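Peer 1: Below you'll find the structure I mean.
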Amino acid sequence: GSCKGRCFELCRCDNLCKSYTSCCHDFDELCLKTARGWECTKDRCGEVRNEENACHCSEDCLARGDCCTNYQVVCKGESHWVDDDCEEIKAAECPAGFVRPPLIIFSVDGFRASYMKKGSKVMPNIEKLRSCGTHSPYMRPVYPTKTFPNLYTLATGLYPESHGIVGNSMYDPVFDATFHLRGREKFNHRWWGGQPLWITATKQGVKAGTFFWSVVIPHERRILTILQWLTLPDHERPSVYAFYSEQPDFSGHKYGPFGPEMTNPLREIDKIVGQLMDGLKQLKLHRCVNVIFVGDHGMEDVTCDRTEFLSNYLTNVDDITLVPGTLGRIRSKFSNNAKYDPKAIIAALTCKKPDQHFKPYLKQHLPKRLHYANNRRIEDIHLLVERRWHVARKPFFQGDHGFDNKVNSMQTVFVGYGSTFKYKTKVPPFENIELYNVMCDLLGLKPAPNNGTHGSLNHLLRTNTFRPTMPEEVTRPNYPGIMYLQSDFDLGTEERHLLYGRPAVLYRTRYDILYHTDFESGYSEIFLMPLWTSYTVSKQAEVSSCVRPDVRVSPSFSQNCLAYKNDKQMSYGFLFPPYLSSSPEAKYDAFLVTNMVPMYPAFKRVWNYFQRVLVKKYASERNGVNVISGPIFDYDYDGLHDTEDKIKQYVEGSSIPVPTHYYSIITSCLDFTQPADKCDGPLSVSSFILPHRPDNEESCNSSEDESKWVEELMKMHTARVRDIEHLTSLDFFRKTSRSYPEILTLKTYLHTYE
Ligand SMILES: *[C@@H]1O[C@H](CO)[C@@H](O[C@@H]2O[C@H](CO)[C@@H](O[C@@H]3O[C@H](CO)[C@@H](O)[C@H](O)[C@@H]3O)[C@H](O)[C@H]2NC(C)=O)[C@H](O)[C@H]1NC(C)=O
Ligand SMILES: N#C/C(=C\c1cn(Cc2ccc(F)cc2)c2cc(Cl)ccc12)c1ccc(C(=O)O)cc1
Ligand SMILES: [Ca+2]
Ligand code: NA
Ligand code: NA
Ligand SMILES: [Zn+2]
């Protein structure tokens, strides 16, 4: 067939026909025209139309939507958009027949956040978008910080474990097939989970342009094609579009990120951005369209010499498959190999050499903030690789990425410009999982269920169609008085300690609220321990095997010491720490059986140091802190609070469940001139989810004093409040002086320590 009059229509002539290798004979001839380049010149103005040209400077071009983007500048005495002053867009100004502002997502592979520092000298168009619209210092990608997991997260609002694109390469045991960047496999829909934006738009009557472009199509052509689609009549014209460039990723890989030879790739991108905004301007759409400039991840210095080889750790390297590079994923090469021992492989990869540039984890043991476990495509054995290094199986580029998503070099960019974004507004860094909701809002769509926190980015937008509401409590507490007698047992405040309201329990159970001089708790009669414990340590506070029963609680719903005596490997700790009692009288409350939780001795080293040393330090640095601590049960590693039937471990012979993790949420006043308990304004929060492990193999220095390794462990396991909420089915910060959207922003904050 032929593509005459069908080039880039919505034999094939569409922008993906190369990829599926299926275009017409003259697709290349007709559609990928390059003649005379991409720029109009004085001598071309009002030319007779010449069909061989790449773009046009004829009088009829605007109507066809196929002018070169500088046509009006060169041929009609108009200004480049970038040369125009910033002017506020208080409402969308759209041509006749437009019914919503269109969205254009301008995506740049490997665009590291720091690249913005290069500034309006190198990137004048981008810098104006940034300065004039809404921006953040950076945007955090998802882990693995690779292209495919991050593009589909942007599209879906989901963690890779949920959307299914767990890596650029993956093996699915159910399919028994592997997915790769190169190959036809990736086109099969079976790999792609969730509901991406283009489908959300279609299902709700909003027409979507294409989001993907064959590598063959030049960037200038991608822009021209989008601009031509925007000239289509109402019933044919999409409301949402995406541009993509493999730059500056491609050049990052060749030259590394910090090079002076990154200046030219960055100006070539800014040129394409300028083509887009000039193009929009001449179609009178530059104050109609919302534009998102966004990257998928950053870029780090990585060279051939900085490679760890598994062959130098494992004697049986030929019996394993490794997904290599800036992360590692290991599985048995052969199906029925009884010589395959993952316990042995992990031990063989643990703290073997002094400078070792990777750490092995079973996936359930990865920091919970990475949300990287609940998929059959994620191998049990993972290697978190040190920034600047690769790992390969056995023994041309200066850059790579893929590392832990809190690493500074992996951060990427966000800018929103247009009628629905705010004007000259800076917002705090946020995570790319949150954008799908925003893009939905920008298009009047109801988002499909996702991992963004809808409302947390309302501060990016001039107007908000979506108003978040706090979830309703699913179980009300009890407030027991003395209902029992010491002889009963066979064992063997608010103003001070609860500063943001009681956490709401969002599932069916039975729990009691408990008051004490030093702390308040919500005790669960199902799990035989608190779901949370809340206490406040003032800046100027002091640090200095009794277990006694709790009168307010039936022996039926209390733990016993005998169970710990009998469990050889399990000890116990306390959620409110005796070391922080206000008085020796108060201190006996800290030894109640209702304050007690099961802890491995190895973990007690971590927990005791946190409670006895770090909490004081934090209270000293931040002008007091409020701490809320508790247990987490996540045996199926889905990131969600477990029901009883999922719990796979109990204190021996008992019905006391063993937690997979212990959390803390540590809050103070952002205005540190105010104490934590007398804070008028915005809050400051840091949180962790510590794995409750029977050894400290994760910490290669753990034979040293706790001051040399505990805090590093805790920083690695930093978390968002939101992460803890999912894991506990609790809702926090319900009674503050702040708006609920502001609190949603606060619950999504991650303290990174970078
Ligand atoms: C990230 O967001 C996703 C999507 O909201 C969450 O995954 C969803 O999790 C729920 C709870 O397990 C699943 O609900 C189940 O849905 C099926 C119907 O498909 C129903 O038969 C079950 O009774 C239950 O209601 C849901 O399928 C699942 N959706 C997706 C796309 O995975 C996920 O939990 C979030 N992750 C975190 C850590 O918050
Ligand atoms: N086109 C393209 C390609 C990728 C991307 C297309 N978009 C646009 C986008 C925007 C918003 C959104 F929700 C989802 C997607 C991207 C956006 C980001 Cl942030 C990252 C990567 C990409 C691409 C296509 C083919 C090939 C190949 O090897 O054949 C390689 C890459
Ligand atoms: Ca769970
Ligand atoms: Na014991
Ligand atoms: Na150790
Ligand atoms: Zn990428």
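By Swiss-Prot numbering, chain A shows 57-66, 74-458, 470-566, 592-643, 651-860, in order.
In case you wondered, yes, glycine gets a Cβ from its N, Cα and C as well.
Sharing the feature lines straight out of Swiss-Prot:
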MUTAGEN   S170 to E  Reduces lysophospholipase activity by about 70%
MUTAGEN   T210 to A  Loss of lysophospholipase activity and ability to hydrolyze sphingosylphosphorylcholine
BINDING   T210, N231, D312, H475  1-(9Z-octadecenoyl)-sn-glycero-3-phosphate binding site
BINDING   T210, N231, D312, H475  1-tetradecanoyl-sn-glycerol 3-phosphate binding site
MUTAGEN   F211 to Y  Reduces lysophospholipase activity by about 70%
MUTAGEN   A218 to V  Reduces lysophospholipase activity by about 50%
MUTAGEN   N231 to A  Strongly reduced lysophospholipase activity
MUTAGEN   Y307 to Q  Reduces lysophospholipase activity by about 70%
BINDING   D312, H316, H475  Zn(2+) 2 binding site
MUTAGEN   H316 to Q  Loss of ability to hydrolyze sphingosylphosphorylcholine
MUTAGEN   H360 to Q  Loss of ability to hydrolyze sphingosylphosphorylcholine
BINDING   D740, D742, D744, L746, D748  Ca(2+) binding site
Peer 1: Taking the Cβ of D740 (Ca(2+) binding site) as the reference point, list residues of the same chain whose Cβ is under 8 angstroms away and which are at least six residues distant in sequence.
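Peer 2: In sequence order, the residues whose Cβ lies under 8 Å from that of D740 (Ca(2+) binding site) (at least 6 apart) are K431, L746, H747, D748, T766, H767, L833.
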Peer 1: Roughly how wide, in whole Å, is the group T210, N231, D312, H475 that binds 1-tetradecanoyl-sn-glycerol 3-phosphate, by largest Cα to Cα distance?
Peer 2: 15
Peer 1: I want the residues beyond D740, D742, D744, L746, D748 whose C-beta is within 8 angstroms of the mean position of the Ca(2+) site's C-beta atoms, in chain order.
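Peer 2: Sorted by sequence, the hits are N437, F739, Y741, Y743, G745, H747, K752, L833.
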Peer 1: Fewest other C-beta atoms within 10 angstroms of its own C-beta: which of the binding-site residues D744, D748 fits that?
Peer 2: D744
Peer 1: May I ask which of the recorded positions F211, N231, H360, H475, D744 have a CB within less than 6 Å of any atom of ligand 3, listed in sequence order?
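Peer 2: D744, in sequence order.
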Peer 1: So around the 1-tetradecanoyl-sn-glycerol 3-phosphate site, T210, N231, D312, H475 aside, which residues have their CB within 8 A of the centroid of those CB atoms?
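Peer 2: Along the chain, the qualifying residues are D172, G173, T208, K209, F211, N213, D359, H360, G476.
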Peer 1: At the level of the C-alpha atoms, what whole-angstrom distance separates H360 (mutagenesis position) and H475 (1-(9Z-octadecenoyl)-sn-glycero-3-phosphate binding site)?
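Peer 2: Given the Cα positions, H360 (mutagenesis position) is 7 Å from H475 (1-(9Z-octadecenoyl)-sn-glycero-3-phosphate binding site).
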Peer 1: Counting across all protein chains shown, how many other Cβ atoms sit within 10 Å of the Cβ of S170 (mutagenesis position)?
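Peer 2: Other Cβ atoms found within 10 Å: 19.
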Peer 1: With a gap of 7 unmodelled residues, how many angstrom separate the Cα of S643 from the Cα of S651?
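Peer 2: Unmodelled segment endpoints: Cα atoms separated by 16 Å.
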Peer 1: Taking ligand 6 as the reference, state which of the recorded positions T210, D312, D740, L746, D748 have a Cβ closer than 6 Å to one of its atoms.
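Peer 2: Going through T210, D312, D740, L746, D748 in sequence order, those close to ligand 6 turn out to be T210, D312.
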Peer 1: May I have the list of same-chain residues other than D312, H316, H475 whose Cβ is within 8 Å of the Cβ centroid of the recorded Zn(2+) 2 site, in sequence order?
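Peer 2: Same chain, not in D312, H316, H475, Cβ within 8 Å: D172, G173, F313, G315, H360, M362, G473, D474.
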